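I have a structure I would like to understand better, so I am pasting it below and will then ask my questions one at a time.
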Amino acid sequence: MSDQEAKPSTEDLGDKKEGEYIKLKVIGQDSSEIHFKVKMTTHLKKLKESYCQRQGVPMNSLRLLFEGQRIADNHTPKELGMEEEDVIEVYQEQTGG
């Protein structure tokens, strides 16, 4: 009733232990914690796209930011200052409705 979530699109569900990548975590306002695997030299769009894919919500509904800076696509974790945790904060801001 009154839901705005679609079907969760799992991009990856295997090779959790067998791989050379770290596991990041995203904090959602709806008390949601998603864990996904990624490398430190990967694009930042993959981080945001994976998080929204698992939830099944519109991209223009939640804003992802880190330490006050904006996260784009051609950005790198080493540039934004992402450490071992790689955890990003999300804020609910629907464009109109």
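Residue positions begin at 1 at the first shown residue.
Cβ coordinates come from backbone N, Cα and C, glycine included.
I grabbed these lines from Swiss-Prot:
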- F36 to A: Abolishes binding to PIAS2 (MUTAGEN)
- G97 to A: Abolishes sumoylation of ZBED1 (MUTAGEN)
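Mind running through what each feature is packed against?
In the three-state DSSP scheme, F36 (mutagenesis position) is classed as strand.
A simple way to gauge crowding: the CB of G97 (mutagenesis position) has 5 other CB atoms within 10 angstroms, across all the protein chains here.
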Fill in the CA-CA distance, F36 (mutagenesis position) to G97 (mutagenesis position), as an integer in Å.
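That separation, Cα to Cα, works out to 29 Å.
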